[PDB]
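Peer 1: Can you read through this structure? Questions will come right after.
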Amino acid sequence: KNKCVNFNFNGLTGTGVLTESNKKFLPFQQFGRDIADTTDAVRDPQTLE
Amino acid sequence: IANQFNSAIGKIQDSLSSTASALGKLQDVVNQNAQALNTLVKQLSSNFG
Ligand SMILES: *[C@@H]1O[C@H](CO)[C@@H](O[C@@H]2O[C@H](CO)[C@@H](O)[C@H](O)[C@H]2NC(C)=O)[C@H](O)[C@H]1NC(C)=O
């Protein structure tokens, strides 16, 4: 977290900076999207934050 | 003539204080440049086939 990285979450490859969100995802969702349809939030698959 | 100018400037304050649409010429120019960037951002969400 708080560093630029080449992430991959469940095959969602990309590049970015990861920080702890305060967005509250309902159980059925792994990803949040932007106006541009790019992912801008994600739920980590091992610790579900 | 001084009283009429002083009274007419007092109406400029009251008008600008009261009505919403008067500066519409400037706000329309902000709203076009913002709508054009927002349309350009939404067009990233398109598949194009
Ligand atoms: C990933 O691993 C962790 C354990 O390493 C699993 O989470 C555990 O879940 C149980 C039940 O809630 C807790 O008692 C443990 O405290 C949790 N683990 C840790 C490390 O605290 C998790 O289930 C695993 N991932 C998946 C998808 O099952």
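The numbers used for chain B are those of Swiss-Prot, and the residues that appear cover 923-971, in sequence.
Structure determined by electron microscopy, 3.2 Å.
Cβ atoms are placed via backbone N, Cα and C, with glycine included.
Reproduced below are the annotations present in Swiss-Prot:
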type    : residues    : note
VARIANT : B:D950 to N : In strain: Delta/B.1.617.2, Mu/B.1.621
VARIANT : B:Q954 to H : In strain: Omicron/BA.1, Omicron/BA.2, Omicron/BA.2.12.1, Omicron/BA.2.75, Omicron/BA.4, Omicron/BA.5, Omicron/BQ.1.1, Omicron/XBB.1.5, Omicron/EG.5.1
VARIANT : B:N969 to K : In strain: Omicron/BA.1, Omicron/BA.2, Omicron/BA.2.12.1, Omicron/BA.2.75, Omicron/BA.4, Omicron/BA.5, Omicron/BQ.1.1, Omicron/XBB.1.5, Omicron/EG.5.1
Peer 1: Please identify which of B:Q954, B:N969 has the densest Cβ environment, defined as other Cβ atoms within 10 Å, among these variant positions.
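Peer 2: Answer by Cβ density within 10 Å: B:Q954.
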Peer 1: Could you tell me which three-state DSSP class B:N969 (variant position) falls into?
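Peer 2: The three-state answer is coil.
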Peer 1: At the level of the C-alpha atoms, what whole-angstrom distance separates B:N969 (variant position) and B:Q954 (variant position)?
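Peer 2: Between the Cα atoms of B:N969 (variant position) and B:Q954 (variant position), the distance comes to 25 Å.
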